[PDB]
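For reference, the structure discussed in these notes is given below.
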Amino acid sequence: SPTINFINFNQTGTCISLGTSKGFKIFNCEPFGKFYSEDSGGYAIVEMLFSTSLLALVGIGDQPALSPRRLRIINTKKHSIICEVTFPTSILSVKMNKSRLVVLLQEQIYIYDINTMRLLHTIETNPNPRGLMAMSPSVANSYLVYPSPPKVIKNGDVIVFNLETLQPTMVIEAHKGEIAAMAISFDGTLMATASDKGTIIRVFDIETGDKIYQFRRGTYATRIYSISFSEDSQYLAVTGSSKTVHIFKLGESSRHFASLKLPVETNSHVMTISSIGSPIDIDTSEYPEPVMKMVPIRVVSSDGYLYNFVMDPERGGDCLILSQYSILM
């Protein structure tokens, strides 16, 4: 039985990247199935480009060849190695769209042309120990957002950086405290942020800097693990240490529009990621709660299961858990 170290969806929500102590795995979401697998060694980062065969790996450290300071770019259809780049400190994050690749270190950001692999720019950051950043999956609004703390008020400033021209566009005073999560809409239009107090979720317009939405999350401060826009930007999923997943609806303030309840059986210190899918149609029977259009949402947990929920786009509330599958069987 292997330990899970990393999980992510691809930019579309159709595939799952996963990295364990013994290899890495790649799944299709629906109909669920392993698409690729490898027993090489321990991995810390496994990141996809949308459904191309290119993926980026960083080994966790149980091998001389996969030090945490090394990005390796592989092709799964060719079984080839496109490239490898090394960095002065451990890699904390890797993000991609079809024009640029970004590697995130605690105090630097590296920005590459993804076809050439020519390094285009490097940003010197103040310490980002939590490896927080968000990158637009659309080339047309190709934006990267990353936290901008003071070098040890204004702890929750965020930098919006234009990847195409490699120049910063604005500073958003998003939060009063350290940033704890960030997401960017599929069209590179909106940004969503939360601070380490997880009480308030904010949504800004990238072009303006104008705060467009503010949601209250929970009552007492709890940690936030993830934020994700649905592709049409009408819903926003946030997961944190409460074992609850909250869905907020994007039309002063608002509490959450719906919630997902992961099974009581799961460990309570498990971290999760989610993605909200395009709506679909369901027959009433075979699922108590006659053909309504639900909104499907997927939640996958560190303990290694994928969960299928559906939300009622008009009534919200607590969402029904449709299904569950597992990784490494």
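Here chain A follows Swiss-Prot, giving residues 5-156, 222-320, 407-444, 460-499 in order.
This deposition comes from X-ray crystallography, 2.8 Å.
Every residue, even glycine, has its Cβ placed from backbone N, Cα and C.
As a published mutagenesis entry, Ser264 to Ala appears in Swiss-Prot alongside the note: Impairs membrane-association. What Swiss-Prot notes for the published mutagenesis of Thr268 to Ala is this: Impairs membrane-association. What Swiss-Prot notes for the published mutagenesis of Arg271 to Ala is this: Impairs membrane-association.
Per-site Cβ counts within 10 Å over the mutagenesis positions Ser264, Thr268 peak at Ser264. The two recorded residues, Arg271 (mutagenesis position) and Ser264 (mutagenesis position), have Cα atoms 9 Å apart.
Where the chain is interrupted between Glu444 and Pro460, 15 residues are left out of the deposited model, and the two C-alpha atoms stand 10 angstrom apart. Flanking an unmodelled stretch of 65 residues, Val156 and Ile222 have Cα atoms 11 Å from one another. Unmodelled segment: 86 residues between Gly320 and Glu407, spanning 11 Å (Cα to Cα, whole number).
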